[PDB]
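Below you'll find the structure, written out as structure tokens, and then a few comments.
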Amino acid sequence: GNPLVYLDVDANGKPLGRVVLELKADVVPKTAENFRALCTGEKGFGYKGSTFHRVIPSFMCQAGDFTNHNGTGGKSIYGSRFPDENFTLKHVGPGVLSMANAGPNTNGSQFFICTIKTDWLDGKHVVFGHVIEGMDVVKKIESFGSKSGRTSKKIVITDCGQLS
Ligand SMILES: CCN1Cc2cc3c(cc2NCCC1=O)OCO3
Ligand SMILES: O=C(O)CN1C(=O)[C@@H]2[C@@H]3CC[C@@H](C3)[C@@H]2C1=O
């Protein structure tokens, strides 16, 4: 019942590989549907050709600001922002897919993939999926990050979509 979506990612134009994500529509259907639709681009906008703007090694890889490309932008398929659906899923370890926000009830399109357990975020960021394959691709993305979050190469989602 849960969608599988994919991100194909490159660094300075050179392909890194494919990340496949399960979206937990069974637990957070509104939040899963937002991410799913932004991967397909079927509302006329989405993640295709946007960047991972903030990458911090031993923490997470953040992306999804397709409007401003600096982490101050992005929007949902519902409107500019939508409520925190629930906090049932937890930041249990590497590969967890969660929503970036600017406080309670400010979910747009920005998201992050954890490269460690980020349990401090539990109850503050809505977890809505995890990495099914391509965690080696996430580590490659991670390697181009820095402690400050600034990336050493331009990391781009060159293509994305839905597998099932
Ligand atoms: C809160 C301002 N703003 C943009 C935005 C920026 C973010 C974020 C979520 C959003 N929400 C979508 C629309 C919106 O209202 O997570 C971290 O940076
Ligand atoms: O984008 C922002 O302005 C704040 N922001 C981040 O820098 C990342 C890490 C800290 C919380 C989660 C993970 C995500 C987020 O919302």
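We number chain A the way Swiss-Prot does; in order, the residues shown are 44-207.
So how was this one determined? The header says X-ray crystallography, 2.0 Å.
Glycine too: its Cβ is placed from the backbone N, Cα and C atoms.
While the structure shown retains the original residue, Swiss-Prot records the mutagenesis experiment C203 to S with this note: Blocks Ca(2+)-induced mPTP opening and reduces hydrogen peroxide-induced cell death. Look at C203 (mutagenesis position): DSSP puts it in a strand. Around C203 (mutagenesis position), a 10 Å sphere centred on its CB holds 23 further CB atoms from the protein chains shown.
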